[PDB]
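Structure, as structure tokens:
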Amino acid sequence: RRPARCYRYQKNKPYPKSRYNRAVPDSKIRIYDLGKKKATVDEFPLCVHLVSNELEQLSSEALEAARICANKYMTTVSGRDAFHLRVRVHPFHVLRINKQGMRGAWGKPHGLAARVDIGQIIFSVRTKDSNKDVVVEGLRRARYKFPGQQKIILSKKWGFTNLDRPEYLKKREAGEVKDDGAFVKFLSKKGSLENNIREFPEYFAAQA
Amino acid sequence: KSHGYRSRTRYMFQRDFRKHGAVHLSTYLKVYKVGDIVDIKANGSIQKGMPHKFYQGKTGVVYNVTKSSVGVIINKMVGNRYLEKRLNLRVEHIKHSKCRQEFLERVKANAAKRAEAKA
RNA sequence: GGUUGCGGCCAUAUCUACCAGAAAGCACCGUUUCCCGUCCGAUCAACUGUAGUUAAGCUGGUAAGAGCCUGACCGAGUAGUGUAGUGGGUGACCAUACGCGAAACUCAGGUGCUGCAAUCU
RNA sequence: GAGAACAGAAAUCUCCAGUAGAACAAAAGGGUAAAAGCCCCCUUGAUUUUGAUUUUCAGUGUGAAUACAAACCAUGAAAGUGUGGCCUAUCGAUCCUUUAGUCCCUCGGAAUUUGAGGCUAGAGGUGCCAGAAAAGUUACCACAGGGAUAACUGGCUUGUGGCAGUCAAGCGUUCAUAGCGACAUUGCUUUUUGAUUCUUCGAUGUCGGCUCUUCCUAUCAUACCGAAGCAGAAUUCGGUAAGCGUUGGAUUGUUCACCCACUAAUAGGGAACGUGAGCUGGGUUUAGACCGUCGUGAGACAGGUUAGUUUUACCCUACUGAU
RNA sequence: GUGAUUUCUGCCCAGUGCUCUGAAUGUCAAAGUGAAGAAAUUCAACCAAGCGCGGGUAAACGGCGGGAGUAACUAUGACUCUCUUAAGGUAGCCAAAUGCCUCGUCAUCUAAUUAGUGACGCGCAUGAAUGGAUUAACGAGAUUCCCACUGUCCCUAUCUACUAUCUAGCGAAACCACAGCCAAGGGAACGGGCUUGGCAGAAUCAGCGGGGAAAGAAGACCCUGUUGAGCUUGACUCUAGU
RNA sequence: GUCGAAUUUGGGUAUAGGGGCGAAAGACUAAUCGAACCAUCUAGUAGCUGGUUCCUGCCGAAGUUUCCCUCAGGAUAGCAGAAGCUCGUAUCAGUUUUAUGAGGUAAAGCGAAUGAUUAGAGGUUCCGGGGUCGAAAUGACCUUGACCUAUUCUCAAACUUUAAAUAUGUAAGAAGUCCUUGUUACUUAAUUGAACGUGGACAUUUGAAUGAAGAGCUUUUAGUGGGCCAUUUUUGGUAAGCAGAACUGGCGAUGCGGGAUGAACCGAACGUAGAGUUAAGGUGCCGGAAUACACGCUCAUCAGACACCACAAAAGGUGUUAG
């Protein structure tokens, strides 16, 4: 393009170049999950994620190539049922270029990249146990692409994945989300229903 | 880029949070004192009781009380030498202070005579 | 207990949905002859003394629930920052020393509610 | 959510039940809900005199704005409020001239009027807005200074040029890597070019050639080797390698470029873009003179064309030699 | 003013200039006249030129357009439509000493041509006494060829005089902080002088053109300066003259 | 080149300075000409160059503020020096401490405002492009968009509730409270207060700390106004030994020891001397200092660089080392 010299740093706060910088040469990575979407949220568990340790500007196109070769293998040896490669960086900051033959010039937008805080998660995906090395070996690919970088880390949660939370979701065997307070139980938790609960329910609210 | 008289003020002369309008009719009662120490604090509702920028945050002492709403004054002084300038602010913008050690002037003196008889 | 003029914070200050309301007080409500008022229209405005009502309004309780709380514990001694080095690393950055030191997240007890003057059963 | 006839997405009309999402001339921000918005009602405070204040961290006048005093009004039933447009922008010294002011002050031998002059409050212009009244050209030219300031060397930097490199989707009919590689990404290079203004106008003379060494290797040829989609040959890729070579003529001032030939090859590149105290002077960049093209003129063209003064070495060093 | 002859003088008078009795009328100064005050003085009317109006004028300065359609494969314009300022380049003439792109395209001359020459034309931007096109002869004028000739050259070599050189006599100038050997470093970014390292022997001769960022004429190029001076108009400001 | 004709040339004569003469070049006019020569005005002018003369001793800077046809000058502040006043713990401070204010930037935040952006879910939802019993007000379901609704993903100089650190206002023990009353223009209806003043009780004072070579004050009149470095925080720019801001040091004005080498690095501030320790840096040898003492790691260029032209990445190793 113009190389990666308008590359990873700062030299300019953060020109997210919206309302104020109208002409943002449109993005590069209008993808983000590209994989076995509409997933089970059970099923494709144990997620391995790709963390970047280096306050940089993982460029625009670059994130693309990521996706490219990302899916390439993801699928090419595991299937459209196997992936779900959550983008998880994402590319603001419109950088610029230069061009009365040397007298005071601001940049005209010139490609949008994104700030990988050293520790942040990048193009990180999630899949079932029997996909381990599958996924793993693959993400390697990227690290080799994209101004690296690299965690290729194996994880848990929360529950963006399996995901340890292992003992957790493996514990919320019984339920899903709230929980929360205790009142209008319209999340069929089982089993009677309302009556009993609404007994115990105020049976304590009353204890105050 | 320009230097008008409210310049930069966008957040100083701010407002509120939720108290985003109308003078607390208390902040309007209360009586001055040709001597008591006031503490500027501008409030966009008003607008003489807007204190032209610099004198923001700055606490001084009432020298004028044109009590017809016309708040008092005080001055303060500023940089190079301190040439003390006086500003006629308005009753809705200024506020009391922490001369609240006269509470300990009292505490002192009194407890100190009760100390006379005590000693 | 209400009612009048109130201070307050005025989401640390309402919603929303159901109830329940003795006594008084306000309300709703009757009525157009005047004062007065309709971009039309006695709704509103105001103007005159009890036929009928608590149904609303209001007041308070229920949700725990939506709001902000108020506190504390993980969160957190982090995140960020004051100073220091002839510290580390190509670099990016980063660590260590003393010092300050959050915010979001959640767990709890609150619920809008104090209280001023004068009345009043 | 209701009622529609030119309406029927609606342009516009009337009903009803909840985020301040609207509106405040004009930019943007502040602000503003019985309002600071909108409909009505009544006025002219956008008033006189001053002074004080605030606004450059502010000691300078200016404009603007804040609170008072004294008057004189508006408006409300009032308490109030109103000294211009909710706040932050929207303006102007010095002589001169005009005007509004008491009907006040003097023309100096006295008067009278006419006129002139004064005092205080304004308009008339200064935008370079702290306020000169102002056309070009010089290539025929000139002066004082500027490395404070540009052409050139050097200098950083390297985007831009050039050159290698990783990943492997692809070509390569069968196969990613023999030979190549999209995307994406790491770099080296200082014979491009571009930035920059540090050095040198209080002396540095341009381009090209001619000559003459000397270095680099990112090797065109020659030496030995490794792979090839290597049968032979003929090619390609790569390693050790800078020892040694790397030509002659048209056309242009040419660098360059483009041919004609040759040969093993007819590689690239540094030394102040090597090389006038070493030519040459063709170009470039004085005065002379054509044209075109702009200009009224003078002249002016990084347009084309022609004619135009290249001074000095005995000294020091360096060398080739020499006592 | 233009430049022998020879031929050839296209069209533009609106612009700027020039210039005529001209225009039925509008400005237009001084004196002179009228009106008003008590005058000073301030209002008036008429008023030479000039101006402005009218005409001629280009061998006077100078000028000389632009876009749309538009059959009998194809591209095409004598066609018309147009908007348009005086007029809308006429004869003639070229990559020409004017042509931008351009090293124009085709020939031609070469083994070879950014040269030549001959052609061709919406020629950046040729053109008619701003003179247009020709043209015998003339030319220390510019170009390109051919023949002859030739050390220009391939490829250099040898010979003569004079000078270098060495002696006697005669005897200067330039220049000159102090000096004078290198390599890297840093340095006001090309040190002789400094740092580290190479090294490093008196005293001199002839040559030489790397170096002394060497030498003379306070640098031909640029800018700054409240610095000039020569030319120049429809810039100010005036003046001889008329 | 020309060489009998516009020939060549002597003498004599004529034209003299904005004037001459000129087959026109800006030519020539006594080596002088885009305005001769001589003298005088005249030491012309100079915001620019150059130099500016004898010692030591003290104090000791500016490049920045504002207004100028100022851009190299000048005014104006600010820095200095001198001269001195007035009187002796008054009170002073580039300082912390307690009490009390002021901040919106770091951070944080979008199942919060705004404005961006992921992704599917649920509508018992509406305007249409595909189909269906389908087919001209087809009821009814239907596939993509079209707005909710509880969710998801990631962002903000010129967005946001929340909101630091640093820095930034004040206050302090104490002239202070506490008590008594008295003055009239003030406004309260006034025994209403306001402002001022008399008489009266207690101060050396029982959190503030810490520092004082007093303190205050007046005149005057130099230089300066071209600044440059660093660390952090930043603006532009691929970048810069680039250009621009912000604190704090610093260089310019400075030596001294480290960094070989050198304005801004580190240590460290200079009267003249003796002795002693040390900073930073160093101790094989130049060169003072151990070829000291320990546990490992590294073997064709492996290296030996706190700031710097001081350089070196992505990628990869069955080298060897621990995990």
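Chain A is numbered as in Swiss-Prot; shown residues: 3-101, 113-221, in order.
Quick check of the header: X-ray crystallography, 4.0 Å.
Using the three backbone atoms N, Cα and C, a Cβ is placed for every residue, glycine included.
Quoted from Swiss-Prot, the note attached to the mutagenesis of A:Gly194 to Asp states: In QSR1-1; synthetic lethal. Taking Cβ-Cβ distances under 8 Å and a sequence gap of 6 or more within the same chain, A:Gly194 (mutagenesis position) has no neighbours at all. The secondary structure of A:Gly194 (mutagenesis position), as reduced to three states from DSSP, is coil rather than helix or strand.
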